[PDB]
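Only one structure is covered here, and it is reproduced in the block below.
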Amino acid sequence: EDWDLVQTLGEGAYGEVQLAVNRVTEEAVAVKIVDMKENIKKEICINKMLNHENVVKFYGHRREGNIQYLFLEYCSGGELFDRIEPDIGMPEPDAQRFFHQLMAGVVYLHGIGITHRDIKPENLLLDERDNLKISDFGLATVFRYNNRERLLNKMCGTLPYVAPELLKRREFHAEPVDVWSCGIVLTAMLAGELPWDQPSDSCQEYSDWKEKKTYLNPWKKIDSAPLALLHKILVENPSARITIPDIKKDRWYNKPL
Ligand SMILES: CN(CCO)c1ncnc2oc(-c3ccccc3)c(-c3ccccc3)c12
């Protein structure tokens, strides 16, 4: 149980992720390396609640002086982001499959009162069977406790995926915001492109979308069935926006491919 550090698998703010393999049992893991010179105690506290096949497995922590260590399931398939060919995307049947799994993961987190708050292709990893795994709970927080919803007010995430209500509202519900980001993801997957830099009335592309101008990119690359689902998800008003139970009833979602 001396995981030795075979190779860097990436970098970041915090620090890096190493491919730590055992040498006796040879069991691979991803290890997160975080120079504390928070946040870390919340991400662990959260990683400790999680158990699901579309959520990235948490194994342990190790304080070790100045550097925190997170032993997390290894995803040798890499990021969904690299399965998205620019300007093209991917085959509709692969996208549907990744959406299915993504929704199973999100349902699961929401079910236990947790919101991820930064859903994007970069944070969706793929194992060697290409199974989608939600990764990175550093922006993640509790929106439900003792069966009692708390609204959010900390603005965070990544702007091209963030829902309009969180740029414009003092406080807002957690669940629609993940719902929106999942639809920006789906768009990326079917088009190879992000529609806007941000969902704000000062962004031409976003104003073009609200005006149902879907003869522009990205939308013209998207077949009508998935596009009608995107019409229900990317609803500006978070109360009018589609919920996950209803996403699961939608025609494209249930289309055999
Ligand atoms: C990024 N985290 C930690 C979050 O769980 C990972 N976790 C668990 N397994 C993983 O496999 C990877 C990975 C897989 C293939 C190539 C490169 C990396 C990565 C990876 C991804 C990007 C950057 C850094 C690392 C990864």
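Sequence positions for chain A are given in Swiss-Prot numbering; the residues included correspond to 7-43, 50-269, in order.
The deposited model was determined using X-ray crystallography, 2.1 Å.
Cβ atoms here come from the backbone N, Cα and C positions, even for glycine.
Listed features, source Swiss-Prot:
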type: BINDING; residues: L15, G16, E17, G18, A19, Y20, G21, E22, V23, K38; note: ATP binding site
type: MUTAGEN; residues: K38 to R; note: Abolishes kinase activity
type: MUTAGEN; residues: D130 to A; note: Abolishes kinase activity
type: ACT_SITE; residues: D130; note: active site, proton acceptor
type: MUTAGEN; residues: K132 to R; note: Strong reduction of chromatin-associated CHK1 ubiquitination
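Other residues of the same chain near the ATP site, with their Cβ within 8 Å of the Cβ centroid of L15, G16, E17, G18, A19, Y20, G21, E22, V23, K38, are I39, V40. Measuring straight across the break, from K43 to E50 at the CA atoms, gives 12 Å, with 6 residues left unbuilt in between. Relative to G21 (ATP binding site), the mutagenesis positions with Cα atoms inside 10 Å are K38, the candidates having been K38, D130, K132. Secondary structure from DSSP puts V23 (ATP binding site) in a beta strand.
Taking the Cα of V23 (ATP binding site) as the reference point, the closest of the mutagenesis positions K38, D130, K132 is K38. Look at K132 (mutagenesis position): DSSP puts it in coil.
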